[PDB]
Amino acid sequence: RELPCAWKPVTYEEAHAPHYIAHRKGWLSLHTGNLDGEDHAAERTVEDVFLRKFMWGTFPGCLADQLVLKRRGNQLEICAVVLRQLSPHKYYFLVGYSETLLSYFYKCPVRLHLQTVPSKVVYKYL
Amino acid sequence: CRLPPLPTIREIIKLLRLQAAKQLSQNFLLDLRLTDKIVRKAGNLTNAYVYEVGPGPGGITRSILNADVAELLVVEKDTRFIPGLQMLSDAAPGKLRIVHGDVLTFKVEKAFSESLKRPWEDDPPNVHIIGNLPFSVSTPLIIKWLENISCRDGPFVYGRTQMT
Amino acid sequence: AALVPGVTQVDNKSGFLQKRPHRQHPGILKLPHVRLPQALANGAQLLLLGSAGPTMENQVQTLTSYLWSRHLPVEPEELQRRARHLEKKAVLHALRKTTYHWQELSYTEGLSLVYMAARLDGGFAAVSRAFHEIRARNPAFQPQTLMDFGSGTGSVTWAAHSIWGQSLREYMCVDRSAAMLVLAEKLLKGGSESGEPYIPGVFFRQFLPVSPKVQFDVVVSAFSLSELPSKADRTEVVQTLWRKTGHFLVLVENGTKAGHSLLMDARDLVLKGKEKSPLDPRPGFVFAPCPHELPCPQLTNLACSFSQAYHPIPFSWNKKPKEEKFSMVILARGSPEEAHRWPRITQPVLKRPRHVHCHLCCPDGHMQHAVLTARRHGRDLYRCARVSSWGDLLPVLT
RNA sequence: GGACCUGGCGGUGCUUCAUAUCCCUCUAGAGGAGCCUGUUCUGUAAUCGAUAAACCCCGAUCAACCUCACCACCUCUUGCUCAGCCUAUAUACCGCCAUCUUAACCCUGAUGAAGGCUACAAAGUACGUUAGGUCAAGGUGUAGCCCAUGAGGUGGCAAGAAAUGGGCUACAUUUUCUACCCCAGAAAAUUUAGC
Ligand SMILES: C[S@@+](CC[C@H](N)C(=O)[O-])C[C@H]1O[C@@H](n2cnc3c(N)ncnc32)[C@H](O)[C@@H]1O
Ligand code: SF4
Ligand SMILES: [Mg+2]
Ligand SMILES: [Mg+2]
Ligand SMILES: [Mg+2]
Ligand SMILES: [Mg+2]
């Protein structure tokens, strides 16, 4: 009205700041590359970048949170948390498509472990 | 005429090197409207020889100068105001003659020209006196000038000079 | 478009091209790095001997950034429109956000010391450049009376002294802050409460005289109108200053969108005469930097500013030379001297191999981005543009 | 006109102390010489301007006949290839940095303006913003010139003086060299921290 008269939900990962990565949060990606003595950290990092952009472009508006990228031997598990807004048939079609495409792109047995949630799991409001 | 600004009370206090507002021992009329009124009541001063006494800060001086006076003779006793009156004189070239002296002793019969000296029976001789002095000095002055009128000497050698 | 390739040629009056090199062409208004008078710097450092530690550096940096990024106070109507839009799309909170909280700065003693230490040299540099404009283009001007609204530390007074001290006899300095007035007096007295003034004739007032009868040769307002709380206050102040202006009215603000908008409002106010029968009937024109009285071509999205480089007062934090970015407008009484007015370079000139980029505010009221080259524009005009710089004038005709 | 209430002086001083930040006091080092940079003045037709682009490879370096930039003259051009140019713009966006802005209930006064504490207790309890920088470890566009902002050639250009701001070297007798790693022999003014 007059000058004297005048005078956002966050999930757990969004709420907590980067200085909590080993105190309260964890690591979204888990691989042996960064351990002392291991190699190919850069290649694993670039792989993670492509996986994240690909998955966010292949499941638009479905992903509730960040992906979890696990790696055991040459396996590659994408644990994603998606919403129940898209039809399950489309979910199965996309799961098959993305698994096959990523296995042929990384020449390794990729796998996907979707977890549907009714809606965004809000932790606090910032 | 671009006359300099009228001193404020703070500037006056600094000028007297007094550093306070209680020990003035003097009152100033720093309102140019009242001084304009006084000079208006002094009569028509256009091309008149005015002998002004007790200028001080100079409200009367500026008011008289605004009127088309021919020459204005000023007599100041406090030398501390002479700088302000000198800047005022520089603003008005040739219309202000400052004299440091005491009005009870200053001799006016020699100040102005002799061509001004009009008979007693004719009209007042185009020479006017205006004054806002301390009240401790204006009454000796008026008594002295009344004696001068009775003797027709002093400021009244010019004729029947009017006083305000 | 004041540069048509192959048609426009350099303006040769007083036998220019023959009798003097290109680096000294008359539109060269560049001022070498400004260094404050030694008395002023000594006084500032003496006054700050009391407390100039690590806290003072932080305070100066904070105040400088706060003043630089301060916006104009938002007028009622803009708030009303924003409120309607938000309502169409709680509203009060959304207005607390996305609206600038403009607050009055109460200059007490401590904040006056901080402001002096943060802005004395910058203001001096900006005002000196603005005054050099008049001095360089009209060297026969000898002002005798100067008034400066919002005289904070006396930087305007010191710059006017440094330029026109052999003629100026009266420096009226208006400032509502008693602390600022006291600090200006101390600075003028060599940083000591008792002393003899360095500049004679300085009058200090706490209120702005409002009367058309008294009229000054130069009226100045530097970084002052941005302190006023409303557009109505700015309007009345500018009207008073113009009424009391005798020859030149010099308005200087920060080189931001806010400062440029303020100065363009003032320019329009002065150029569009509203008073029915003013005591002074002379018309007003824009002496600098605009070569025209038409609306600013650049007020739509951008701003317009000029830079003056200077040496800061020595401190624990001032080591390297600085740049002062400021917006200016000088309004002169009467009419333009001639019809051969020249474009103004309002942006840094970029020198590149065999061509020069210059952005010009032309006399027709439009901006021109000109890439001057010898083959297209003529060797003499190319040399003139090559030696020219930001804030200069380009001598071109037809 | 009478009575009463809240005010407003972000006011002014004076008294005592808590009086921590901030001050001083105090402690230990930092001016000369030789080079390199910042600003001014003077001077040239002109730049003592730069090397993902020279040379020197002990280190580093000046101007090099590298090359680009500048000044004075010239030449091409339908050409390199539907050619060619860090030319501009983040004052085009995006990235990155930085600037600033962001209650209720219950009592008392006659249910007036209004007020509510006593402990051996007397109504009190509950994101936007910016003519911002960055085109060097990053991108998507937009415009310029295209007989010249493209490509060449012939000469020049290689500055001078201070006062001050800053940087690098060596600077010793409580030193230096050898043997040892500590009982040997030979040589000769501001400023930076304080804790
Ligand atoms: C902060 S200074 C700006 C710099 C100053 N003009 C200079 O040249 O150094 C502006 C001053 O204007 C004063 N001011 C603001 N509004 C005023 C007003 N309405 N009348 C008189 N002075 C005013 C304030 O006291 C403020 O200190
Ligand atoms: S852009 Fe031109 S017209 Fe606008 S303020 Fe600047 S000089 Fe004046
Ligand atoms: Mg090239
Ligand atoms: Mg370039
Ligand atoms: Mg920018
Ligand atoms: Mg050279």
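In order, the residues displayed for chain C correspond to 28-116, 133-441 in Swiss-Prot numbering, which applies throughout.
The deposited model was determined using electron microscopy, 2.5 Å.
Backbone N, Cα and C atoms are what each Cβ position is placed from, and that goes for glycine too.
Annotated features, as they stand in Swiss-Prot:
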BINDING   C:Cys333, C:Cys339, C:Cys347, C:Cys404  [4Fe-4S] cluster binding site
MUTAGEN   C:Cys333 to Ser  Abolished iron-sulfur-binding, leading to impaired ability to promote mitochondrial ribosome assembly; when associated with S-339, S-347 and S-404
MUTAGEN   C:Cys339 to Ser  Abolished iron-sulfur-binding, leading to impaired ability to promote mitochondrial ribosome assembly; when associated with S-333, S-347 and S-404
MUTAGEN   C:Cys347 to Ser  Abolished iron-sulfur-binding, leading to impaired ability to promote mitochondrial ribosome assembly; when associated with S-333, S-339 and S-404
MUTAGEN   C:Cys404 to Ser  Abolished iron-sulfur-binding, leading to impaired ability to promote mitochondrial ribosome assembly; when associated with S-333, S-339 and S-347
Between C:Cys333 (mutagenesis position) and C:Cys404 (mutagenesis position), the C-alpha gap once rounded to whole angstrom: 7
Task: Report, in whole Å, the straight Cα-to-Cα distance of C:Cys339 (mutagenesis position) from C:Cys347 (mutagenesis position).
output: 9
- request: Give me the Cα-Cα distance between C:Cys339 (mutagenesis position) and C:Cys404 (mutagenesis position), rounded to a whole Å.
  value: 9
- request: List nothing but the one residue from C:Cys333, C:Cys339, C:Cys347 whose Cβ has the fewest other Cβ atoms within 10 Å; the candidates are the mutagenesis positions.
  value: C:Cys339
Field: C:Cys347 (mutagenesis position) in three-state DSSP notation
entry: coil
Task: Report the same-chain neighbours of C:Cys404 (mutagenesis position): residues 6+ apart in sequence with Cβ closer than 8 Å to its Cβ, ordered by sequence.
output: C:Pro332, C:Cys333, C:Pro334, C:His335, C:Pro340, C:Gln341, C:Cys347, C:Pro386, C:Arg387, C:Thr389, C:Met410
